[PDB]
Each structure stands twice: as structure tokens, then as C-alpha cells.
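Engineer: So that we are looking at the same thing, I have put the structure below in C-alpha cells.
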Amino acid sequence: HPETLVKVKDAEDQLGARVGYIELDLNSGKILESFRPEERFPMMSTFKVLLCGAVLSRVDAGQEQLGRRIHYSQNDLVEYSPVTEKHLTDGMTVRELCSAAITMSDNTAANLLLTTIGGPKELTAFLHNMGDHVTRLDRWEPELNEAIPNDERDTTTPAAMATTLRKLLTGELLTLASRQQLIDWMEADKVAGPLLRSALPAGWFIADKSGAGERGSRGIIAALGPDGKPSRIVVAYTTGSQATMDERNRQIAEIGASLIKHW
């Protein structure tokens, strides 16, 4: 809705930075709204959905098993590892690692999963071979969050991200069991509190993945819809703002409000 566009323009003016935005019908694939959909934005932790997407693709091929247990060291623990720091002795399964990566945004869990698939270059190769020749991951956690101006490393466009997410959740790439698993992990997201979920009415379905980085980097990707079933995909990014985390959350929150209001 045009009223959602002005909120994005409102967000742009108040934050003093670019705001990437796109709205996409989950079923048909028709873009309902798009603001700067061809510009690049830092992915931040939103890449962790694409990460486990490649992981599930390997699971389908038999190259990976969700029950496989991975042990790791203390030297592997990077900043913000709320789950993986608790399992140095017993280790964690691939399933548990993806759960920590998508629900808790465990940075160490993400790196461990990246090692399984062959690193960021292989995640980029994965996205490339599913028709996404725009999105690229170059670095590991937490270096991928640097968000240097005009740096195209670890970035994406709202359009590429939205269509990629749709193809993972509902596309022909992954099996039915894996599509359900990925959206289940997203539905159980714990660290997207003051965003789209803040404007989400009761009974509405949401499965998302938020992100935060340096230099005012904020973002979220989500499949949601009323009556407990997802019907649209929403992708929103921003970077460059000197604003606090609080306003960046509330700006994206206000964008979600008009989205719901003019559903």
C-alpha cells in the first residue's frame, strides 16, 4: 500500500539513511510493494536462514544429517554465543545448531554450520545455483557485521532476498519436510521482539529472522499472514543511520503497522 511506502520514506527521513523494503505475495510471487529493491544492504544475521537452507539441501541429498553431533573448542566461541557456550562438553547436533542460529542468532553456531557446508563461498555458490546471482556472503561472524559504506561484501538486495526466501520456504529446491523445518525455526524466533512481531495482531502467523550490524545496520526477513498461515513475505533493511537501536526498531515497527493496517 502507498501508505506503507510513505512510512518507509518516513523511516528514511527520520533515520537519515537508506531503507530497503519489499512486499511479496507468497503464493503467486507478485511483488506488492518495493522500495530500493535493487540496492545492496548488509545481511547481518538474516543470512543464517539462507545458511540453514543450504544445510537442509545437503540433508536432503544425504550429505548431511540433522542428528549429527558436532563437538567444538573454546577458541571457536565468538561474541554472542548464548547457546553454543553452554555445550562445550556434550557438543551440539546440526539440528540444534540451526535452531540456535535462527532462534537465538548464535554467532558461533552459524560459523560451525558454515564449516559444514564449506564456508561463505559455498553458501554463495548455493544461492548462485538456485538462481540468486546477487546475494553474497564473504566473511564469518562477527566480521560480516562491519557494514562498511559501499562495501558489497556480505550484502543482498531486498528483491533477491525476498525471492530467495520464498524459493526456500515454498520453492521446488527443498523437500516438504525441510521447507517445514526451516519455517519452523523461523517461527520460533526469539530475538525479533521489538520489530514486525510488535505490530502483529493476535492469531497472525509470523516466521522471521532479524539482524543488527555496525553503522546503523538493521533488518528483518519474514513470512507472515493472518489466520495462523503465512501469505506474504516481507523484507526490510537499513544501514548508515547514527540512530540508536531503539528508534531503528520502532521505525521498522511503524513500517509493520501500516503493512498490517493496509493488508
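Per Swiss-Prot, chain A residues shown: 24-286, in order.
According to its header, this structure was worked out by X-ray crystallography, 1.9 Å.
Positions of Cβ are set from backbone N, Cα and C atoms, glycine also.
Marked as active site, acyl-ester intermediate by Swiss-Prot: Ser68. If you look up Swiss-Prot, you'll see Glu166 marked as active site, proton acceptor. According to Swiss-Prot, the substrate binding site annotation covers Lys232, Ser233, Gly234. What Swiss-Prot says about the natural variant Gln37 to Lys is this: In TEM-2, TEM-3, TEM-8, TEM-16 and TEM-24. Annotation of the natural variant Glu102 to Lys in Swiss-Prot: In TEM-3, TEM-4, TEM-6, TEM-8, TEM-16 and TEM-24; the original residue is retained in the structure shown. Among the sequence features in Swiss-Prot, the natural variant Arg162 to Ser is noted as follows: In TEM-5, TEM-8 and TEM-24. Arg162 to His appears in Swiss-Prot as a natural variant; the accompanying note says: In TEM-6 and TEM-16. Listed in Swiss-Prot is the natural variant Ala235 to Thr, annotated as follows: In TEM-5 and TEM-24. For the naturally occurring variant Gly236 to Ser, Swiss-Prot gives the following note: In TEM-3, TEM-4 and TEM-8. Record note (Swiss-Prot) on the natural variant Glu237 to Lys: In TEM-5 and TEM-24.
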Engineer: Within a 10 Å radius around the Cβ, which one of these recorded positions has the most neighbouring Cβ atoms: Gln37, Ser68, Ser233?
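Structural biologist: Result of the Cβ crowding comparison: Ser68.
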Engineer: Name them in sequence order: residues not among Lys232, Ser233, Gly234 whose Cβ is within 8 Å of the mean position of the Cβ atoms defining the substrate site.
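Structural biologist: So the extra residues in range turn out to be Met67, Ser68, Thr69, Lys71, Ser128, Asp212, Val214, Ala215, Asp231, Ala235, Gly242, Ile243, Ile244.
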Engineer: Of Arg162, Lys232, which of the recorded positions has the most Cβ neighbours inside 10 Å?
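Structural biologist: The most densely surrounded of these recorded positions is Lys232.
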Engineer: Report the nearest neighbour of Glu237 (variant position) in space among the recorded positions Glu102, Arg162, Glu166, comparing Cα positions.
Structural biologist: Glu166
Engineer: Give the three-state DSSP assignment (helix, strand or coil) for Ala235 (variant position).
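Structural biologist: DSSP call for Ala235 (variant position): strand.
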Engineer: Between the Cα atoms of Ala235 (variant position) and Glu102 (variant position), what distance do you get, rounded to the nearest Å?
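Structural biologist: With distance taken Cα to Cα, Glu102 (variant position) is 13 Å from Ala235 (variant position).
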Engineer: Round to a whole number and give the Cα-to-Cα distance in Å for the pair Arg162 (variant position) and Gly234 (substrate binding site).
Structural biologist: 16
Engineer: Around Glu237 (variant position), how many other CB atoms lie within 10 A of its CB?
Structural biologist: 13
Engineer: Using the alpha carbons only, what distance in Å do you get between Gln37 (variant position) and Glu102 (variant position) once rounded?
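Structural biologist: That comes out at 30 Å between the alpha carbons.
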Engineer: Where the distance is taken from Cα to Cα, which of the recorded positions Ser68, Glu166, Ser233, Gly234 turns out closest to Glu102 (variant position)?
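Structural biologist: Minimum Cα distance from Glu102 (variant position) across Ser68, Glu166, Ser233, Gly234 lands on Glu166.
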Engineer: Cα-Cα, whole number of Å: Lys232 (substrate binding site) versus the residue listed as 'active site, acyl-ester intermediate'?
Structural biologist: 7
Engineer: Where does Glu102 (variant position) sit in DSSP terms: helix, strand, or coil?
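Structural biologist: DSSP call for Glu102 (variant position): coil, neither helix nor strand.
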Engineer: Report, in whole Å, the straight Cα-to-Cα distance of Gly236 (variant position) from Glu166 (active site, proton acceptor).
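Structural biologist: That comes out at 10 Å between the alpha carbons.
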